[PDB]
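Undergrad: I'd like to ask you about the structure that follows.
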Amino acid sequence: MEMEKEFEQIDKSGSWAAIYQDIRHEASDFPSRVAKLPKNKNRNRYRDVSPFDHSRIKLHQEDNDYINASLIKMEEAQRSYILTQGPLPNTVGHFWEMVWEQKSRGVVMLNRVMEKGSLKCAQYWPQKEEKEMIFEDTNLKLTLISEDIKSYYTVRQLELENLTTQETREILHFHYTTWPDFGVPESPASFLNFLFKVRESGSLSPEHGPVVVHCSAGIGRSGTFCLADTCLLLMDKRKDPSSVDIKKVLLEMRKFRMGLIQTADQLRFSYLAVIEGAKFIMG
Ligand SMILES: O=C1CCCc2nc3c(cc21)C(=O)CCC3
């Protein structure tokens with residue numbers, strides 16, 4: 001079925017939970033043996049969220065190459081994404097090592113450091129120009145260059161230096177600051193505006209390594225971001241945009257990381273975002 005009318009048909013019939021459970025039943029199951037080794041327990045935020053072995057990002061280190069991060073490679077859309085958990089106190093250096101080794105231009109953050117009174121990820125970037133950060137375990141330096149605070153998101157320019165080679169690179173930090181502590185946003189307008197700002201920066205384009213995107217677990221809000229982007233790109237590329245099937249795209253993405261889209265409300269929000277976004281693209 002088309003999307004917008006499939007949407008109203010699920011609303012009128014109140015069957016979002018049943019649609020979402022079908023997805024969970026059909027989703028791929030692949031091994032995640034490296035994630036479950038005992039030496040990696042303090043590298044995982046949640047015991048039930050792990051990268052599959054076949055798609056995990058490997059650190060270029062011979063001691064321990066493990067990080068909780070997955071490469072989502074979308075062949076028809078010609079887009080790649082790295083989805084990862086919010087960094088932990090003992091993985092902030094690994095996180096920036098990955099950004100460096102994978103040649104990423106942008107980092108997309110969809111959570112606040114504190115939500116619901118609890119810490120959802122480490123404070124992994126510097127907050128003042130004159131107070132830079134040094135990650136001694138991975139030999140990297142990170143400096144805040146500039147910061148632009150808007151009503152729904154903040155963009156930061158960062159300098160990452162490989163202290164071993166003295167090479168430097170500019171990284172863009174795109175921080176969506178207004179996702180509610182509970183539920184999903186009422187309108188997708190600010191999320192779509194944010195996606196378009198990431199796009200306009202070059203961070204999603206083939207001349208750079210994959211964008212790094214995270215929330216707390218790296219599967220829920222993060223899944224909404226890449227699912228909406230890929231669906232809109234396919235609607236631009238195909239002769240028949242109504243052929244784009246958001247449930248099929250989500251099941252393809254779940255071949256590369258488990259659990260993408262965590263609730264039936266996040267599923268409905270993803271439909272809403274693609275539907276509204278397809279009208280703004282034209283027109
Ligand atoms: O597809 C395009 C390219 C032109 C820029 C652009 N901007 C926005 C959208 C879509 C596009 C939306 O879907 C809503 C937010 C703004």
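Technique stated in the header: X-ray crystallography, 1.8 Å.
Note that Cβ sites are derived from N, Cα and C of the backbone, with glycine treated the same way.
These came from Swiss-Prot, pasted as-is:
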- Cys215: active site, phosphocysteine intermediate (ACT_SITE)
- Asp181, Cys215, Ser216, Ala217, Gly218, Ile219, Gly220, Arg221, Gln262: substrate binding site (BINDING)
- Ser50 to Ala or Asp: No phosphorylation (MUTAGEN)
- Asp181 to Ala: Substrate-trapping mutant (MUTAGEN)
- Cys215 to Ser: Catalytically inactive mutant; abolishes sulfhydration (MUTAGEN)
Undergrad: Going by C-alpha positions, which of the binding-site residues (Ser216, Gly218, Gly220, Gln262) is nearest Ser50 (mutagenesis position)?
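TA: Checking each of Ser216, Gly218, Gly220, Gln262 against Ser50 (mutagenesis position), the shortest Cα distance is to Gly218.
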Undergrad: Just how many other Cβ atoms lie inside 10 Å of the Cβ on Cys215 (mutagenesis position)?
TA: 27
Undergrad: For a quick check of packing: other C-beta atoms within 10 Å of the C-beta of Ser50 (mutagenesis position), how many?
TA: 22
Undergrad: Taking the Cβ of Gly218 (substrate binding site) as centre, how many other Cβ atoms lie within 10 Å?
TA: 29
Undergrad: When a 10 Å sphere is centred on the Cβ of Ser216 (substrate binding site), how many other Cβ atoms does it contain?
TA: 21
Undergrad: Checking the spread of the substrate site as listed (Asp181, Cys215, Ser216, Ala217, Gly218, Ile219, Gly220, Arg221, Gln262): what is the longest Cα-Cα distance, in whole Å?
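TA: Binding-site diameter by Cα atoms for substrate: 16 Å.
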Undergrad: Using Cβ-Cβ distances, find the residues under 8 Å from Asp181 (mutagenesis position) that belong to the same chain and are at least 6 apart in sequence, listing them in sequence order.
TA: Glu115, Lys116
Undergrad: Ten-angstrom check, please: count other Cβ atoms within 10 Å of the Cβ of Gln262 (substrate binding site), all chains counted.
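TA: For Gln262 (substrate binding site), the count of other Cβ atoms within 10 Å is 18.
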Undergrad: Just the number: how many Å between the Cα atoms of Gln262 (substrate binding site) and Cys215 (mutagenesis position)?
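TA: That separation, Cα to Cα, works out to 12 Å.
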Undergrad: Counting across all protein chains present, how many other Cβ atoms fall within 10 Å of the Cβ of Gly220 (substrate binding site)?
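TA: There are 21 such Cβ atoms around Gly220 (substrate binding site).
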